[PDB]
Structures are given as structure tokens and as C-alpha cells.
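Everything on this sheet refers to the single structure shown next.
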Amino acid sequence: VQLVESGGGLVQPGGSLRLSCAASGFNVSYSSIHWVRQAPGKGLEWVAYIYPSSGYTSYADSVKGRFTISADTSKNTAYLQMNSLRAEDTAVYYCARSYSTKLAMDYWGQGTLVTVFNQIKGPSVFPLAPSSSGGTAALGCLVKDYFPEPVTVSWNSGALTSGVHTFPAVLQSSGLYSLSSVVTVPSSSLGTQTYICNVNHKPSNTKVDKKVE
Amino acid sequence: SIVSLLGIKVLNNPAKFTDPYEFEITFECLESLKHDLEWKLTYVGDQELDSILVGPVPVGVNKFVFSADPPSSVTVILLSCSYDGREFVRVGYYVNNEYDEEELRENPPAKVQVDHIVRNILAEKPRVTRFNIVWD
Amino acid sequence: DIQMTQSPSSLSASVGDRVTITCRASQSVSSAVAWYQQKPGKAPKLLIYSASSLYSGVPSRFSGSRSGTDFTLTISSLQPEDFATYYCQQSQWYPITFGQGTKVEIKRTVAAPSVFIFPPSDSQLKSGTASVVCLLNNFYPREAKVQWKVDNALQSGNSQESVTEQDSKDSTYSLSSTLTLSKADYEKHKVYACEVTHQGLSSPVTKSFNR
């Protein structure tokens, strides 16, 4: 039993977007299909459901009149048509199935990101270099002034994962995001090991590798 | 009459014989009440399938889902509501029960195959009956 | 209109402990209540439905019960994989509603933060802004306080904090405080200090540099 979602990605306020939910292993006619979304760092929010058998639907107050759920039983697929999009609709959207559980969702898709952006801006990357110590040294990269989320930060092309802390982004008063990524390493490693942070902001097609002392 | 049934949606329809019944019920309660509503679903081939208590009754228009357990030709289901054990509304539906596929319908087996029965509640033809009761 | 009030928002426990999560329906609910588990970056998973029915494949140490409008999730004997976020749900009344969620985090011994301070880079200064970053690394518990000082003048409303979740290995937190300055302001002062108050410290620790 699989639920595969598609159609996510970037979209502007007022524009529209269509999510798909392909079902395998069961007949959607004998269940209800639900959409649940989760904004970044927030809790689960129920969005809508549809019974493909009867066509009856239900919408959360936050999306009613703007989103429309539908289903095609012959393709075993459900849809979420999202119109009049707003910034607060930015979230991971999950597809889910309910069958003989009193409208509990027993199977879930892996989710697809929907990001509602007014502006695109690529970040600038700056080192976080230490001064001069103990058995542990800290260094990092400051990823500043980007929009929208997300950025991904790896160290040494993914080779370095132990000791890495990539903090959640903070929305600055300027309306742009900013986050720091740090890694702690043995002090004995400094001077023999090279540390590079690889920053990727896909909305702006920005790729930066910054060496850190 | 303090409580009124405004509508019923038969959500999962058609369904398998063994599937539970999922109903969306819309009702209106005009004034505060002391006791509980009991919504009941009855199978008529006879047996009470399930029930759900609402108490205290929220005032105003309310919408909720009632999941009734499945049972164990043409049959009937009765959806009723009682206040303080006094029945004031009943909705009856006819139900068509037939086999999945062409050959089973034409040559049905002696030992019935429950798993191949699809029920189709005739939801456009409800029989609604009201009874006047004492409330509070 | 119906609310599912979930409490507590977070709780700390140890492997083997018995923990309890409550979720109060603001109006009567018969049985259509469920419990879900979510791990970071993953889809939620169904644990309990119909208030108390264990879903197939879910370990029996998860159980759901009810007392009136209070719906309870009990995890008898926590395992390391059980530390996660948990959500209740009701699906009787329109609209289907989730609770706000509960973080089940690992209890461990107190650990003081390793404090580091980072001056703004030359390339950033050349663009007319100065970001001073203070790193509190691998500490417990989450409660921590950062005070910025510029020439011993305590700062106000020119900084933002950010916190990680519990590390999977050592169960610690890390915290980042960023002091944002204009280049002109930055060039005025000399001593940039970061003062950390935390339970594991007997007195405030300070890390500073001179511009």
C-alpha cells in the first residue's frame, strides 16, 4: 500500500497548484483520502478529505473556498487543487488514507513541499572562524539573507556529519531568512584537516563552497 | 421540538458488505438540554449495529460523523435518534446487496461469499419519520 | 470550533519510564480519537485509533484510554526509538482536528555549554553589516540565557536566538545567538562579549573579543 504525491514546488501568491496522490495496493473507492499539511517547525493541520465513492468532501476552515479536493477512481488517484494561495500555505503536504478506523489515517505518503514566495533571493555565505584551547574546536558558516526556505548545508561534501549542528532558520525583520551551521571537531584536527561548508539554495540556483579557518 | 435532523450523508457508498457505515449527520439544537442524544443504526434483514451518545448536546447547528459497525437481497437500515431514551426521529433506507461480478450474480453459490457482496444504500430515497416527545 | 487540548507540550523521560500524554476534547466525543507518532523529517504514523484500538504492527507498549472527555496515550516502558513527537486527533465532529503535539525527550545529566564567540567576517563587513555569533554547544537542559555586552553596555532587541533539537547521540542541545549591527555602529565599540547563564554553570561564563 503506497501513496505517492506529486505536483509540489514553488508558486506565487494568488497563483494555483495541483497536487496528485496516486494509490497502490487498495481501491480508493472503499476508503477516504485526506490531505494533511505541516508548516516548517509547526504541528499537523488537517486540510480536507474526499470519499471517492460518493464524492462527498470536507474542508478545513483555513482552506475552504480556496482548495478543492477531488478523485478519479479509474486512476485510483486523488487531487488537491489549491487556488488563491497565501504565504501561510507554505508547508509539507501529506496524502493519507482512512479505512475502517473512524476517519483515522492509517497510511501516509512521504509528503511534498509547497512554497509560496513573493521574492527570490540567494544567500551570502560567511565563515565562522574561531580565535585560539581545549580538546574541542568550533567553526561554522553563516548563511544570510535568503528567501524562501530552504537551504541545505553539508560539510566536506557530506563526508563530515559528526558534531554538525545546522540551526533552524530565523526570519529577520528585513523579511529574509538567516541560519548558521556549525561543526565541532577535535583541536588536533585543525591544521591537518580541511573544513568546507557546501551551501545550496535551489530557488535561487545558488551553490557555494566556503573554506573555513 | 428542540432537536431537528437537517441532513444525512452516506459517505462510503457503495461499500463492501463487511465495511462499517460512515454517516455525516447534521442537526440543530435550539435550546440547552439536560440529557443525552443517542443515535442508533439498526439492520433489518433485526439487530442493532451500533450507537453513539452526544451529551451535553451542543446548541446550534452541528455536523458529526457516525461510524457504525457492519452486520454479521434487498434489506433496510434504520438511523434513529432518541433524547433521554425517547425516539424523536427515524430515517430508513433501502439497501441493494449484490455480488461483485457477472458470473456470481447469475450463478450464486449455495454457501454465500460475504467478501464478494457490494451493498449500495439508496441514499436519495430516505423515509423520514418524526415523533413528538417531551424534552425537558 | 471543537478543540483537542494536548498536554504537556513536552516532557523529559528515561528509557524504561512510564509516560502519559493527555488530550482533552472541548466537547463530548464517543470514540473517534487517534494518536500519531512523528519523527523529524518523516511522515506521521498511526498508533491508536477509536480511542483504544492498537493499530497493526504497533508495539503493545502504546495504549490509549479515556476518562470522560480526557483521552490518554500511555507508553509503558519507553524505548530509545520512542522519543519523538506525538499528536492526538478527533474525527467525530466537523472539522477533524489535531492536538498541538507533545515532545517526548530524553532525560540526562546536567551538562554546561561550550561557549564560542565568532567575530563578523571581513567579507561581511565590506558589505556594510556586522553579525556577531555566539555558540552554546552541547548543553542540557534546554533552559539557557544569553546576554550581549558591548563595552559592558547590556544590549536590547538587536539579537535573535535559534535552538536545535535534542541530539540523537548525546541528548544535548545547541543554541545560536546572533547580534546584528550596522558597520558604522560596529566600528564605534571595542569589546564584544557574550555572557551565558545556565544551570550547569556555577556562575555566568563570558566569551569576548576586541575589534
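Note that chain B carries Swiss-Prot numbering, so the residues on display, from first to last, are 2-46, 54-80, 91-154.
If you're wondering, the header gives X-ray crystallography, 2.5 Å.
The backbone N, Cα and C atoms fix where each Cβ goes, and this holds for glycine too.
Counting every protein chain shown, the Cβ of B:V45 (mutagenesis position) has 12 other Cβ atoms within 10 Å. Record note (Swiss-Prot) on the mutagenesis of B:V45 to D: Reduces acetylation of histone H3 on 'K-56' and enhances sensitivity to camptothecin.
Listed in sequence order, B:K41, B:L42, B:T43, B:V45, B:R108, B:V109, B:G110 are the same-chain residues six or more apart from B:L96 (mutagenesis position) with CB atoms under 8 A from its CB. In the three-state DSSP scheme, B:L96 (mutagenesis position) falls into the strand class. Under its mutagenesis annotations, Swiss-Prot gives B:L96 to D the following note: Reduces acetylation of histone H3 on 'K-56' and enhances sensitivity to bleomycin, camptothecin, HU and MMS; when associated with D-94.
In this structure, B:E105 (mutagenesis position) is part of a beta strand by DSSP. Quoting Swiss-Prot on the mutagenesis of B:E105 to A: Decreases histone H3/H4 binding affinity.
For the mutagenesis result B:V109 to M, the note given in Swiss-Prot is Reduces interaction with histone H3 and histone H4, enhances transcriptional silencing and reduces transcriptional activation. Within 10 Å of the C-beta atom of B:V109 (mutagenesis position) sit 18 other C-beta atoms, taking all shown protein chains into account.
Here Swiss-Prot describes B:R145 to A as a published mutagenesis experiment; the accompanying note says: Reduces acetylation of histone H3 on 'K-56' and enhances sensitivity to bleomycin, camptothecin, HU and MMS; when associated with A-147. Same-chain residues at least 6 positions away in sequence with a Cβ under 8 Å from that of B:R145 (mutagenesis position) are, in sequence order, B:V109, B:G110, B:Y111. B:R145 (mutagenesis position) carries a strand DSSP state (E or B).
Recorded in Swiss-Prot as a mutagenesis result, B:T147 to A carries the remark: Reduces acetylation of histone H3 on 'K-56' and enhances sensitivity to bleomycin, camptothecin, HU and MMS; when associated with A-145. Around the Cβ of B:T147 (mutagenesis position), 13 further Cβ atoms fall within 10 Å across all displayed protein chains.
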Cβ neighbour count (within 10 Å, all chains shown) around B:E105 (mutagenesis position): 15
C-alpha separation across unresolved stretch of 7 residues from B:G46 through B:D54, Å: 6
Direct Cα-Cα distance, rounded to whole Å, spanning the 10 residues left out between B:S80 and B:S91: 15
